[PDB]
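A.B. asks: The structure follows.
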2 protein chains.
Amino acid sequence: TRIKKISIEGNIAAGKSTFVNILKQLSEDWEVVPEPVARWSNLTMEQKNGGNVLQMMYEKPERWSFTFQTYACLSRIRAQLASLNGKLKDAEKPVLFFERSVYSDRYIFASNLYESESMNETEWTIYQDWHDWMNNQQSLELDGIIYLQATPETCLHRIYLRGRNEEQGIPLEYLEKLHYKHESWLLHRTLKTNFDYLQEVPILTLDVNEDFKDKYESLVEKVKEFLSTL
Amino acid sequence: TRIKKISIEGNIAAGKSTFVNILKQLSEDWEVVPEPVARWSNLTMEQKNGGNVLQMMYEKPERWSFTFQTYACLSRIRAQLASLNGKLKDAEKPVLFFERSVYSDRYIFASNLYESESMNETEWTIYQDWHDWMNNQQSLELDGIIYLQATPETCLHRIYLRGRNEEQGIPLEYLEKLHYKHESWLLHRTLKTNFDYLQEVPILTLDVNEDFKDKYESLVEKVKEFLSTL
Ligand SMILES: CCCN(c1nc(-c2nc(N)cc(N)n2)cs1)c1cc(-c2ccc(S(=O)(=O)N3CCN(C)CC3)cc2C(F)(F)F)ccc1C
Ligand SMILES: CCCN(c1nc(-c2nc(N)cc(N)n2)cs1)c1cc(-c2ccc(S(=O)(=O)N3CCN(C)CC3)cc2C(F)(F)F)ccc1C
Ligand SMILES: O=c1ccn([C@@H]2O[C@H](COP(=O)(O)OP(=O)(O)O)[C@@H](O)[C@H]2O)c(=O)[nH]1
Ligand SMILES: O=c1ccn([C@@H]2O[C@H](COP(=O)(O)OP(=O)(O)O)[C@@H](O)[C@H]2O)c(=O)[nH]1
Ligand code: NA
Ligand code: NA
């Protein structure tokens, strides 16, 4: 029993947290690593740091993007490594579902902040150097990715449903930019990364435009079929 | 042959680079890891990043202290790990001399930037969390420390001798602040760190107020005697 590592990827309010909370309940061999940033957006020193840096980011992204992206990624690596070393000992078919990955940290979020001039060149090059190196110090490489594909308009509506005050100002245009990056990475596979194995990792794309909270059985059936091929 | 790891510590322009370049020549079992920041202060992507972030630091320390301290420390860990895995295979008595340590990064430099309000609380807490964790991902723990002890006035004179344009404005008061931290850490051993073994690590203190470039044999004799006790 080597733990299978599966990333759940998708735009803001696509339904990843909803989907991962469904999956965790369906099997004692299935565990989840919620995204650190998602927990900061609700006591611990990480949550106090994370809440401060997220609020400062909303005020002045061009000051705080580097600090935020480095702490978000380190927080994720720590939480993923903890689960990998903690859980599913004596699972028959152990699967750990990551809410997003170190790859979404860099290729979706940090990349967009650089493209939006919220990181300068030095900040972005330091970040990529840090990421290239931080990742080689290995056991987190993915067996597969599940892409929850929703339209920007769907994600905008779901930001409205979730009702976090800080997010109600997010424009469609931001969601469209993140959507294009996800489509380039996980559908067209046009995106060049510095992680050669990712070109070859299996991807399951699930259309989650339709509400699935009370009607997810088809989605899970595709997950179980995907898992059996890995 | 397990490599002995020895940090050379001391104030700005105490003579660490001079001393470490003397030591490296005296034995094929002796290798040195120059300090990354020292190389930025003279082609590689690290040097271009480092030169940019050092120049920006001089302009606006309260913007760049967090970015600088995180890149300086990661650059040091990478260079120390490279030497540890690269060199002194088939040395009889292998010794690797580190120009400063991850401990001087945090307890001398980053601590002073926090105390000078060039990092806010969140920046300083994120930095310490990053450092606590980054260090546990181990083989860099020190067998000993060599403290090159000079007066602030001596170090001020040696900044004048070395003649880097960017450093000629450094005030005595800065040197006195760094001196007090080194005395608390390595002489009085009053400084509380989060690394329990450091309380117990042997320290050799060498007085380097007197010029040693052509008269270092006494200093080296004390280093060889120190090494034989480890
Ligand atoms: C819920 C989103 C929170 N949010 C972010 N989160 C992450 C993040 N990083 C992870 N590694 C993991 C992870 N889970 N999350 C990164 S940044 C965030 C985003 C913006 C922001 C940015 C760029 C546009 S833009 O490209 O549309 N554009 C630019 C040109 N102009 C100004 C116009 C606007 C927009 C916006 C916006 F709208 F959200 F504010 C501002 C702050 C914040 C905290
Ligand atoms: C050669 C020193 C370069 N320098 C630095 N290097 C490092 C460093 N970090 C490593 N992890 C490793 C390593 N090798 N080096 C950290 S910061 C640096 C220092 C200052 C700076 C800071 C504080 C005072 S102060 O406390 O005296 N004080 C404060 C209140 N007021 C304003 C008055 C002044 C002074 C100064 C000064 F003088 F050097 F500028 C400004 C920028 C810079 C790059
Ligand atoms: O099929 C769904 C999926 C999500 N949501 C709602 O959409 C919002 C965003 O979902 P989630 O938090 O899971 O998005 P994530 O940001 O985690 O992808 C929440 O208010 C969910 O309750 C929904 O009503 N039906
Ligand atoms: O015994 C000594 C030690 C140092 N120096 C000079 O002092 C300056 C600072 O020395 P170093 O660069 O070694 O200091 P570090 O910052 O590496 O401690 C340089 O110009 C050295 O040539 C000197 O003249 N005599
Ligand atoms: Na479960
Ligand atoms: Na040598």
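To match Swiss-Prot, the residue numbers of chain B are left as they are there, and the shown ones run 19-60, 71-165, 168-260.
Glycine is treated like the rest: Cβ placed from N, Cα and C.
Straight out of Swiss-Prot:
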ACT_SITE  B:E127  active site, proton acceptor
BINDING   B:28-36, B:188-192, B:240-242  ATP binding site
BINDING   B:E53, B:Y86, B:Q97, B:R128, B:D133, B:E197  substrate binding site
MUTAGEN   B:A100 to V  Strongly increased catalytic efficiency towards deoxycytidine; when associated with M-104 and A-133
MUTAGEN   B:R104 to L  Strongly increased catalytic efficiency towards deoxythymidine; when associated with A-133
MUTAGEN   B:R104 to M  Strongly increased catalytic efficiency towards deoxycytidine; when associated with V-100 and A-133
MUTAGEN   B:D133 to A  Strongly increased catalytic efficiency towards deoxycytidine; when associated with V-100 and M-104. Strongly increased catalytic efficiency towards deoxythymidine; when associated with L-104
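Are these features on the surface or tucked inside, and what touches them?
C.D. replies: The local packing around B:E127 (active site, proton acceptor), expressed as other Cβ atoms within 10 Å of its Cβ over all shown chains, amounts to 25.
In the three-state DSSP scheme, B:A31 (ATP binding site) is classed as coil. Around B:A31 (ATP binding site), a 10 Å sphere centred on its CB holds 22 further CB atoms from the protein chains shown.
Long-range Cβ proximity for B:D133 (mutagenesis position), meaning a same-chain Cβ under 8 A and a gap of 6 or more residues, is found for B:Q97, B:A100, B:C101, B:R104, B:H159. According to DSSP, B:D133 (mutagenesis position) sits within a helical segment.
Mapped onto three states, the DSSP output places B:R104 (mutagenesis position) in helix.
B:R104 (mutagenesis position) counts 23 other C-beta atoms within 10 Å of its own C-beta, drawing on all protein chains shown.
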A.B. asks: How many Å lie between the Cα of B:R188 (ATP binding site) and the Cα of B:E127 (active site, proton acceptor)?
C.D. replies: 17
A.B. asks: Tell me which of the binding-site residues B:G28, B:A31, B:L191 ends up closest to B:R128 (substrate binding site) in space, Cα to Cα.
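C.D. replies: Nearest in space to B:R128 (substrate binding site), counting only the binding-site residues, is B:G28.
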A.B. asks: Which residues of the same chain, at least 6 positions away in sequence, have a Cβ lying under 8 Å from the Cβ of B:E53 (substrate binding site)?
C.D. replies: B:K34, B:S35, B:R104, B:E127, B:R128
A.B. asks: Hey, how far is B:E197 (substrate binding site) from B:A31 (ATP binding site), Cα to Cα, in Å?
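C.D. replies: That comes out at 10 Å between the alpha carbons.
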A.B. asks: Which binding-site residues from the set B:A31, B:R128, B:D241 come near ligand 4, judged by a Cβ under 6 Å from any of its atoms?
C.D. replies: B:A31, B:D241
A.B. asks: Are there residues of the same chain, six or more positions away from B:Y86 (substrate binding site), whose CB falls under 8 angstroms from its CB, and which are they?
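C.D. replies: Correct list: B:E196.
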A.B. asks: Which recorded positions, if any, among B:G28, B:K34, B:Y86, B:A100, B:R104, B:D133 have a Cβ under 6 Å from ligand 2, given in order along the chain?
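C.D. replies: Only B:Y86, B:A100, B:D133 meet the Cβ criterion.
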A.B. asks: So how far apart do the substrate binders B:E53, B:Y86, B:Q97, B:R128, B:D133, B:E197 get, largest Cα to Cα in Å?
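C.D. replies: The span, Cα to Cα at its widest, is 21 Å.
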